[PDB]
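Reviewing the structure listed below.
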Amino acid sequence: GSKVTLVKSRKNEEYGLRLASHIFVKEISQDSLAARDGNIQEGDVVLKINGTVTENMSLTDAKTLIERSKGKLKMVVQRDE
Amino acid sequence: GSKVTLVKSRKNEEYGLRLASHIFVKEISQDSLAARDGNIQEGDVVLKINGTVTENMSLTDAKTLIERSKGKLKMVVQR
């Protein structure tokens, strides 16, 4: 369901999980460029910011890319379509 | 890829994006403890690991929590 417990029987058994991290849009402010554009929505996973891939990037590092954008922000959003 | 370009043209303009991050299951190895369980799937968001909330946590920090789990991993996942 939502709860999962994995337990090892021996040392150096592996869990079998590889983790990663994604940057995503939590909120879009009213009266913003993002609100007016309408091609990006809350919940969208951001795959690239100004050419830089964001998989496994820390959130502070992703925010830095936006802060350094000089008024032009090109993003790639994940599509499963 | 769906490509979106936002352009500031005037003063006091905001992009308006508030970013966040999540930890998710990138791969589950074949015939492993995770594959057998059934309740964890590739692409699932991991919300909690051993009582610690993972939202906005870096991958390195989430991997540390797994490294320090001493053979028991209790998670809450979504999806």
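Each residue's number is its place along the chain shown, starting with 1.
Keep in mind that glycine also has a Cβ here, set from the backbone N, Cα and C atoms.
Proximity of B:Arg18 (mutagenesis position) to non-local residues of its own chain (separation of 6 or more, Cβ distance below 8 Å) is seen for none. Listed in Swiss-Prot as a mutagenesis experiment, B:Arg18 to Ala (Swiss-Prot position 201) is described as follows: Strongly reduced interaction with GJA1.
Per Swiss-Prot, mutagenesis B:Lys26 to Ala (Swiss-Prot position 209) is noted as: Abolishes interaction with GJA1. Neighbour list (B:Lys26 (mutagenesis position), Cβ cut-off 8 Å, at least 6 residues apart, same chain): B:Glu42. According to its DSSP assignment, B:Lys26 (mutagenesis position) is in a strand.
According to DSSP, B:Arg18 (mutagenesis position) sits within a strand segment.
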